[PDB]
Structures are given as structure tokens and as C-alpha cells.
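Q: Dumping the structure here so I can ask a few things about it.
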Amino acid sequence: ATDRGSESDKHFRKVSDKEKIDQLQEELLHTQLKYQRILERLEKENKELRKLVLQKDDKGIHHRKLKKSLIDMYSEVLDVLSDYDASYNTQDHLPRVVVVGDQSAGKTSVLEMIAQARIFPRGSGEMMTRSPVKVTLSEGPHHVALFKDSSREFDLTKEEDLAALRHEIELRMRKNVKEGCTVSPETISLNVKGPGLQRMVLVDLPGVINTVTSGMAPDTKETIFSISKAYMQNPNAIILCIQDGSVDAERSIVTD
Amino acid sequence: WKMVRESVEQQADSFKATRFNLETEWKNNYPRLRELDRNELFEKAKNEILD
Amino acid sequence: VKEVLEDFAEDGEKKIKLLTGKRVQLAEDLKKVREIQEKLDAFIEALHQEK
Amino acid sequence: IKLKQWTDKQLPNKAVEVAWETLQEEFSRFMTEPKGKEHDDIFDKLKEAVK
Amino acid sequence: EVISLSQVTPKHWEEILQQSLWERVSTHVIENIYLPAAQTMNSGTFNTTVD
Amino acid sequence: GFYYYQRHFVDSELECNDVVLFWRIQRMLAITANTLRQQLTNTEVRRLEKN
Amino acid sequence: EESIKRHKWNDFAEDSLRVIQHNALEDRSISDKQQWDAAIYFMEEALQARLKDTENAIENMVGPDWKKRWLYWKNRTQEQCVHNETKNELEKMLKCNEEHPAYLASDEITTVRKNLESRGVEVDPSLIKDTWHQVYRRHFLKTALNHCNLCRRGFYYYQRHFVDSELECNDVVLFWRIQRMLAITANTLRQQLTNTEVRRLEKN
């Protein structure tokens, strides 16, 4: 048997079988048995195509006037331009409405009246917009909002969903800002539909300040304007200027 | 929307041009290989190094 | 080596430590430009038809 | 006298240096030396980083 | 006539440009570089004056 | 001998930093002329026609 | 024993040497005949040592010459005969073309196996790769020494820039640089020893 090839093969087979029942493999089996159940039982529900059919209806015949809205496709167009280039240059290629205003001028209330929903950060005597938020308005019988990055739809006729939407927007705004700073350029995309809405992409911008108030971080003054320029300079965009008309106009800065 | 009708068509023809423009440079850069990613490259390098 | 290459897996910077990253960025740009133009084409056709 | 002193206090220390340096060097060489014109250096950076 | 100007051979333009360019520096080349550079006992200082 | 220059053994041996200097400025002048010509013939002449 | 353990070499030398070594290498310029000859000497010495090692390995691997086989009855082993025939294959290749690089094609390995098998020699890719490594290194080093023989009398080609001239004597610069770098490293280490470390040793 010594120095025999077949005997060597048989010995190798035995040695490999013992390794096949090694503690590494045994622990792999034990952990795998739990893993087959962990992050599982979703699959059986997933097989259903009803959700897909609803998405098809949205894409194709939605049997409602809202279907195949051209502004709706423009929203996706601008989102994909943003995806192509973080840098402003290419985002400036295509038109949008960019809304700038004096800090605490009520600009979010204007954008809410235009959007016909309490979907913008609302507060008394405080910076409301700190990271720009682009909301696209399109006609539709269902007054609903949806984030680019989520699956939750917000009913814009009920306060619970409106407040959840506003505070989620606030949290996203904060998450776009580095620790210790207050203002950031990153744009939040929300697609809002409802009756009476016009075909209008609207970009809320960080409020501009003549000078920093003591409580606010100094950073913002240099940051805020730069961000505004990034979106304001778009040669294909409309500038919507929101100025506080209940104060001495000499103190305003947005018009500059 | 008037500004959109006037500017988006021109810039959409320009974006067809843009995708061909990316094709122009990209194919010269990587004629043999298309749309390679650094994570894919890492996996390939890991396999080669362990080999 | 397998452990070290797993640590390679964890860190993306450790993949672009040397700034020759054209591969990944170019691939991403190609795919995103194709999406841009695909959406702009339907938008422009809707301009022709819907308005 | 000389051999016993070296064996007790030197030889087992020189031999390990030789062997581990040899493994490190051959490990480096397999990962870097081209096998003629067919060598692909795309992962050479990653090989050196792993090493 | 403007179009005919476009038709002027590239070598014609390059010849005019180079001849004028050389007229503008050659006196400075010798007066400021060559004369002080060529008087050195160390060609490194010749090239240093040059640079 | 350009090689005698390469030797740079001693001043008595050929020390031809002079030829390399006039060569370098040859290149500078020729490339300046051709760059100016190219901008002229592909950028400035068409702008001239428009004006 | 104790005095040695109470001494340590200043580790900063590693960085200083890095600079110093570079400088000694940095001189790539052989300006005259004297340094040309010193350079060729060091190149010849360094390459001859490795060539002699390769030749001893090849003699053991291939076996005795025919003169030994009939005068001292140094008959070859089967492995030696196989290695001899594989060497003959690789050597005809290199004799026909001295420019061949170290690395062959894998199909070239298969072709070598096939020819050796056809003549009646048993060969596998590993025998070819080992034989190839030793044989190509011997060819490489002996060609380098013949290039030494030609460098010893090569200067006109570079005066004339003649286009048909194969000879280019650039390995000479490498071994010149390394000889001078060995000198500089040894001298720097000696100075560190004799002014800093030896007095610390006396104190210890």
C-alpha cells in the first residue's frame, strides 16, 4: 500500500472529509440556519406583483388626468442632472425656478402657498431655510408629497403627515451640514402633486443675511451667499426674490 | 414653462451631444474595457493576490 | 492576506489612495448621462405632443 | 567551543531572520515581477498595498 | 478676403511668428544669459544663469 | 561630440552647454510660433470674420 | 556580553543613509577613461560572481562533459541527460537570437516539451522553467561580460551617433554607482562608529 497512488488518493479523501466536518464548517452551518430566517420571510410577500402593477399604472395609463404629466418628467430630468454632477455647472444647464429671500422674510410661507401645503419649515423669527430644498409642483387630484430617496408618501391634507414631512425635511437639512456649521448647499428633492398646482420647479435657498446675528455661527454669511449664487447664476433659471416689506428696506440684502 | 420649452430642447440636443462627448473621451481612455469601477477592481485584485 | 484584503474591502479611500480614479468616475458619468438623455427625450416628445 | 556557543545563542536567531526575510522577498517578487509581455500591472498598486 | 486670410498656409503664419519672436529675445539671449553664463568656471552656474 | 559634452570631464574637454541652450530656445520659439498660429487659424480668424 | 547589550546604534542613521546613499548613486556621469575602467571593473566583478554561481548550478544540473564521461567514467544520470537536452533546446534558441527576454510563452513551454518528447526526452513545464531560469541567467551574465569586452574599446560610436551600432554601454554606470555607494555607506557608518558609537561603547 505504501507509495501507491490510489492509496494516496483514498487518504486524501479521508483527510478532506474530516476538514469538511471541521468546526469552521459546523459553525458556518449553525449560523447559516439562523441567517436563512434572519432578513428573511420578506421574499414570500415580495413575490406579489400588485405593487408593481400600481407602479406600472403610474408609469403608463394611470386612468387619471395626472398621468404622463410633462412637468413630472422634468422633475426626474433635473434630478438626474444633479446626479450627473454635484458641481453647479451642469445643473445650470437646464431651467428651474430659484427662490431667494431675506432671512426670516416668510419665504417658506410663500412656497407653501404656491405648493398649497404646509411642507416647508415654518417658524417665528428664526432661520427657516438652511439647506436648499427643491420641490416640483404638478397638477393632480391626490394632494400628496414623496421624497426622491424614500417610499413614504405624505398626505398634504392632514397635519400629522405634514408635520412629519416638515421635520424630516429639517432633519435632512441638518444632515447636509457639517458639525459646527449651520448652512449647506446640498439640495433636498421632494415631488409634490395636488389640485391647482402649476408646472413649477421651485428651489428654496438659505436665507441671506445683511450681517450674522450673534447667536448664529459666522460661517453662514460666507456660506449662504455662495450657495445662493450656485443656484442663482443658472442662465436658464428664473429668480424669485422674496423681500421683507414690513421693515426698513435699507436693511435688506437679497436684492444685491 | 416658456423658458423650459425654449431652453430644455436646446439643452436636450446638447445632452445627446453630451453623451456622445462622454463616449468620445471614454472610448479613447478605455477602449478594451468599458465602465469599470474601483470596487470591481478591488475584488479582482483580491482574487489575484490570494492566487 | 485574506484578512488584509477584507480591510481593503471596508475602506473605499484605501482603493483611491493613488489618485488615478478615472475608471470609476467615468463609468458613473456614462451611466448617469444616459439616464439624463433618456428622460430628456420623453420630455421633448411630450413638448411636441402634450404642451 | 565556537560551534556550541553559536548554536546556543546565534544560529536559531540567524536562521529565522533568513527564512522570514526570504518569505517576504519571494512574496514580494511573485506579486510584482512581470512574466514577460503578458503581465497586467493594473492591480500592482493593490498588490503592493496588501504586501 | 477674410476667408482668404483663413486660407493662408499655416507655415506662413508660423514663420512670421517665429521670426518676430526670435527678433525679440536673441539680443537678450546673448546679453543677459550667454555672456555671463559662458564666463563661468563651473557649467552648473552657466546653466543656473540660463535658468 | 555631443558625448564629449555628456562627459563633462573638464573645461578643456568639450563643454557644450551653449548648443543645448540655443536648442532649448529653438524649441521655445518654434512652439510659441505654432501655438500662436493655431489659435490664429482655428480661433481668431473665424472671430475676425464674424466681427 | 554585557557591554554589547548596554549599547544601541542610533536608528536615525537609516534616514541619513537614505540621503547619503542616493547621492552616491546620483552621480551617473562617467566623464573619462579612468572612471569608465573602474566602472567596467566593478560590473565585471559583480556579474562574474553570479555567473560562476550559475555555471556551478548548471554543471551539477546538466552533468559532466563527454571528456569526463569516457576519461573518468563520469556517466550522467537520467535527470542530467534530460536537463542537457532541454538546455540544448533553450541554447539553440538563445544562440540564434541573443536578444530573447527571460520570459517565454506558455505555448513555448509546451513546444519545448513537445520537441523534447519527440526526440525522446521526458520533460514537464517545471523542468523547463528551472532549466530556463539558470540557462537564461548564464546567457544574460556572459553576454554582459562580452559587452564588457566591447565596452573596454567603445567610444567612437557615441562620437558619431552611428545608427547601426548595437553597443550601448549603460550597465557600466550602474555598477560604478553601486561601487561608489558601497564606499559612501561604509565610510558614513565608520564615521558614526568612530566619533559617536565607539565612545559610547567605551563609556558602557
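Chain G uses Swiss-Prot numbers throughout; the residues present, in order, are 706-909.
Cβ from N, Cα, C; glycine included.
So Swiss-Prot lists the following for this protein:
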{"type": "MUTAGEN", "residues": "G:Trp771 to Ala", "note": "Abolished ability to bind and bend membranes"}
{"type": "MUTAGEN", "residues": "G:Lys772 to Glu", "note": "Abolished ability to bind and bend membranes"}
{"type": "MUTAGEN", "residues": "G:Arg774 to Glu", "note": "Abolished ability to bind and bend membranes"}
{"type": "MUTAGEN", "residues": "G:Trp775 to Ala", "note": "Does not affect ability to bind and bend membranes"}
Q: Which of the three DSSP states, helix, strand or coil, fits G:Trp775 (mutagenesis position)?
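A: In three-state terms, G:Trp775 (mutagenesis position) counts as helix.
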Q: Which one of the mutagenesis positions (G:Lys772, G:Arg774) has its C-beta surrounded by the most other C-beta atoms within 10 angstroms?
A: G:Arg774
Q: What is the total of other Cβ atoms whose distance to the Cβ of G:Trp771 (mutagenesis position) is within 10 Å?
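A: Around the Cβ of G:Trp771 (mutagenesis position), 9 other Cβ atoms lie within 10 Å.
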